[PDB]
2 protein chains.
Amino acid sequence: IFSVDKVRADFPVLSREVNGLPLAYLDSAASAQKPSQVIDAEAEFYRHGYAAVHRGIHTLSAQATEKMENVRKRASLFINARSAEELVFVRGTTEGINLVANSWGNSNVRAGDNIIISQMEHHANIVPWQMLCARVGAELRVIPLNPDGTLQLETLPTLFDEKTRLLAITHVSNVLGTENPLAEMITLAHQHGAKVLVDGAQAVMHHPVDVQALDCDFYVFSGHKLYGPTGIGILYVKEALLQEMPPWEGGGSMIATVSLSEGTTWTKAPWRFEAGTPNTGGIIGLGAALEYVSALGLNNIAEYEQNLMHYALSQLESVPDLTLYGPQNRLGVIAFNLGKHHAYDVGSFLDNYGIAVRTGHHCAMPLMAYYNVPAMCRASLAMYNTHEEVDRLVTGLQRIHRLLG
Amino acid sequence: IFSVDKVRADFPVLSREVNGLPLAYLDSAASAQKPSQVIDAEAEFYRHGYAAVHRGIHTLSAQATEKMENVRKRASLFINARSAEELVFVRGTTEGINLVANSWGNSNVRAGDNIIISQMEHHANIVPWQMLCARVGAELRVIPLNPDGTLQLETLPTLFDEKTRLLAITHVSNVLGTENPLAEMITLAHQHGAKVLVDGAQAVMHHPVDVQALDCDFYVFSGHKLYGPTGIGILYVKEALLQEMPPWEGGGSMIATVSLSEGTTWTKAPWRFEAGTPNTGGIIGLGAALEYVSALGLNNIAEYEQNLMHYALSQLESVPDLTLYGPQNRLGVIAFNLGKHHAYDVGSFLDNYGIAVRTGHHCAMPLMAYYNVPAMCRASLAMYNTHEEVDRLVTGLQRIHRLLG
Ligand SMILES: *Cc1c(COP(=O)(O)O)cnc(C)c1O
Ligand SMILES: *Cc1c(COP(=O)(O)O)cnc(C)c1O
Ligand SMILES: [Cl-]
Ligand SMILES: [Cl-]
C-alpha cells in the first residue's frame, strides 16, 4: 500500500518555496516533477559511463548501447508490447504522432479518404492530421463531445465508412480527465480496416496500460509526464505495420548502406526510425522513471490518486460559483472556472498563494470552443499531491471568490 | 592560457577505468564527455526549478520559460547570430538538417533543380538531401575529394548552374579533420542565388564560429559534441529565410489558433518550428556547456588542441605501416589504418589497452569508398586529452603492429 509521505521525500522540488510560501505543485499534467532516483540515474550515467551508442567497439560505447536497448525492452514490458522492437524512441508524444502521420500517413491515406479524431484532442493529436489531410486531400472527421465531457459515441456510424483509414484518439483527456473506451472503439475501427493511434500521454502514469489488450496499432506517450526527463518519449507500433513503414528522418544509424551513385538503403525497424545520436541521457532517465513507477506499483498509484480525486471533488463543493468541466469519474485533472472571473486571474491569485495550476486553453482550443469559454483553470492531482494541498486549493478559491466578487 | 590538468578535473568520466586500466577517451568526435558544471546545472534544474515552459502563469513555469529563452540568446551570441530568434532548438544536427530539407527544401527545390553536397559529408548531411531529391525530382551533385582529404574545388564550375538551389557542406569533416573554405564557397553559391547549409557539428568546439562573417543561410550543430547533454542541438537560419519557412512538425506551442472547422494558423518563428514540450533539461545543460566553453575561451582551446595534434602527428611517425587519411592541418580527429589489419581489430586491441577510439565507416561511407577502404580507425584529440594519452596510442599501435605482423 501507498505512502504519499515517503514518495514526496523522493522529490526535491516539493520542498521548494514560491513567493515565500510552500509550493503546491498541481500542474503535473503539463509536466511531472522527477524523483532523485531519476535525476541521479541520468547524472550518474554522465559522470561515469558516458559514450556514443551506435554499437561502438570500445567498452563505454558498447555498455551505453546495451543500456539503451535495455531501456527499450523495459519500456516494452511496461506497456506489455509483444516485442522491444515495436518501440521507437522519440522526443515525446508530439514527435511520435508526427512520425506516424508522415511515415504511415503519407503511404496509407489517399485523396478522398478520411481520418477520425475527437473534439477533446490535444493539439498534438490534431495538427499533424490536419497537415496530413491537407497534403493528401483527405477529410478530417470529428467525434463530438457530450456536455459531461464524454464522447458522443452515437455519432460513430456517420463517421466510420470504408474510406476511414485511421482513428486517432486520446486515452485520457489532458483537460477533462475523461478516459475513453478504447477497446470498444478499436474493435469498431478494425471492423472497417481502419488503424488506431492512441494518444496515451495522460494515461501511462495513472494505471497500467496494456497495448496487446487494447489492440491499438500505434501508442504514444512522453517521458516527462511520467516522472522522467524531458526530451524523450515512446512510440509503440505493431510489428507488422512498423516493418512496412518507410523512414521519416534520414541520416546516420538509420541506414544500411549509403552511396552517392547507387542510392541508400535502410536498416530494420525500430532503428530505421531513429536518425542521428539518440537522447541517450534522456533514455537512461526514462528507464529509471519506469523502474521507479513500477516499484511503487501503478495499481497502488491509481488507488491513492482516485481517493485524492474523490476528496478534492467533495471539498470543491464548498466553493461558490465553481464550474467544473468533465465527467465525475475523471482521472488526474480537474478543469474549472470560478464565477465570471478569467482563468488567468484565478491562476494568478493561486500562484500568489504558492499554488501552481495551469490556465489557458491547455493546447485544446476545440475543447474550449465546445464549452464556449476561452480558457479554463486546471489542477492536476498526482501521486505526490496531498489532502492538505487540496485544502489549500479550496481555501484559495474561496478567498479569491470573496475578494473579487 | 590553458591548463589541461585543471580542465580534466572538471570531467568525472576521465577518472574511470576500463578493462582494469585507466581510460584514454579519444572518441570525443563521436560524443564529448561533459563537465560537472554541465551535469549539475541540468540536475539542479530538475531538483529545484522544474516545470513546463510554455509561458505558464505560475512562478516555476514562468522562470523555466525565461531560462529557456535565455539559453536561446546565449547560443545566438555564441555563434554571433544577429538575433536569438534566428535559432531553433532541435534534437541535434541530424534533426536540424531534416527540418531544413523538409520545411525549406519542399518549398524551394523543384523538379529539374540540383543540390550540391561533397564526398566527405556525414550521412546526416547526405540522406535528407537524397530523400528531398527523390521527393521533388531533383539532382544531387557531389564535390569530389583530393587524395589529401580536401575538396576538388576546381570542379565547382561544372556543378554550380542557375538551377542550383542549395549547397550543403561540412564545416569540418568528422573523419579527415579537413576545414573547408566556407566563406569562399558561400560567396560563389550566393552568386547563383543558391542557399548554403553548413554542417558545423565538428566545428563549434574547436574555434570561434561567426555565422554573420560566414554569411551561411543555415548552420547546425549538436550539444553532445560540445561537452553538453544529449538530445539537444541548434539550427540557425537567417531571419528573412526562417520567417518564410512553413512548419515541419505540428502540434502544441507552434500554433496561433487551432480550429476543426476553420483550420489552423501558425505562430512566429522560431517557435513555429518547436512543436510540443521542448527538451528543457537538455536546453539548461546546453546553456551551461556554452558558458563552460566560453569561460575556457575557444582560442585557448584551439591553441592547446592544435599543439596536441601537432605532437600526435609527430609521434605517430614512429608507428610502422601507419596510413593516415586527410590533410596535415587537420582539426580534432586523426583517421588512420594500421598496415593491412582491419580497423575493427586495431580498435579492439586499443580498447583492450583502455584506449577508446572509433572504428568503422564513421557515418561517411562515400568517404570510405573514395579511399577504397571499408573502415578506418579514428582518434579524437579534444581539449581534455593529454600528451600521455597520445603516447599510449602510439605505443599501443606499435605493440599491435609487432604482435599481428
Ligand atoms: C556527428 C555529426 C553529425 C550528426 O550529429 P548528431 O548529433 O548525431 O545528429 C552530423 N555531421 C557531422 C560532421 C558530425 O560529426
Ligand atoms: C502533453 C500532451 C501531449 C503532448 O506531449 P509532449 O510531451 O508535449 O509532446 C499530447 N497529448 C496529450 C493528451 C497531452 O497531455
Ligand atoms: Cl550510419
Ligand atoms: Cl498550443
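Quick note: numbers on chain A are straight from Swiss-Prot, i.e. 2-406, in order.
The way this entry was determined, per its header, is X-ray crystallography, 2.0 Å.
A Cβ is built for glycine as well, from the same backbone N, Cα and C atoms used for every other residue.
The 10 Å shell around the Cβ of A:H55 (mutagenesis position) contains 20 further Cβ atoms across the protein chains shown. Here the residue is the original one, while Swiss-Prot reports the published mutagenesis A:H55 to A with the comment No effect.
One mutagenesis experiment named in Swiss-Prot is A:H123 to A, and its note says Loss of function; possibly due to destabilization of PLP in the active site. In the structure as shown, the Cβ atom of A:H123 (mutagenesis position) sits within 10 Å of 26 other Cβ atoms.
A:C364 (mutagenesis position): 24 other CB atoms within 10 A of its CB, across all protein chains. Quoted from Swiss-Prot, the note attached to the mutagenesis of A:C364 to A states: Abolishes activity towards L-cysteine but not towards selenocysteine.
The active site, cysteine persulfide intermediate annotation in Swiss-Prot covers A:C364. Taken residue by residue with DSSP, A:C364 (mutagenesis position) is part of neither helix nor strand, so it is coil.
A mutagenesis experiment is reported in Swiss-Prot for this position, A:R379 to A, and the note states: Loss of function. Secondary structure at A:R379 (mutagenesis position), as computed by DSSP, is strand. A:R379 (mutagenesis position) counts 28 other C-beta atoms within 10 Å of its own C-beta, drawing on all protein chains shown.
Of all the mutagenesis positions in the record (A:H55, A:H123, A:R379), the one with the smallest CA separation from A:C364 (mutagenesis position) is A:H123. Checking the mutagenesis positions A:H123, A:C364, A:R379 against chain B with a Cβ-Cβ cut-off of under 8 Å leaves A:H123, A:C364.
A coil conformation is recorded for A:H123 (mutagenesis position) in the three-state DSSP classification, outside any helix or strand. Only A:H123, of the mutagenesis positions A:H55, A:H123, A:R379, place a Cβ under 6 Å from an atom of ligand 2.
Distance from the CA of A:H55 (mutagenesis position) to the CA of A:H123 (mutagenesis position) is 34 Å.
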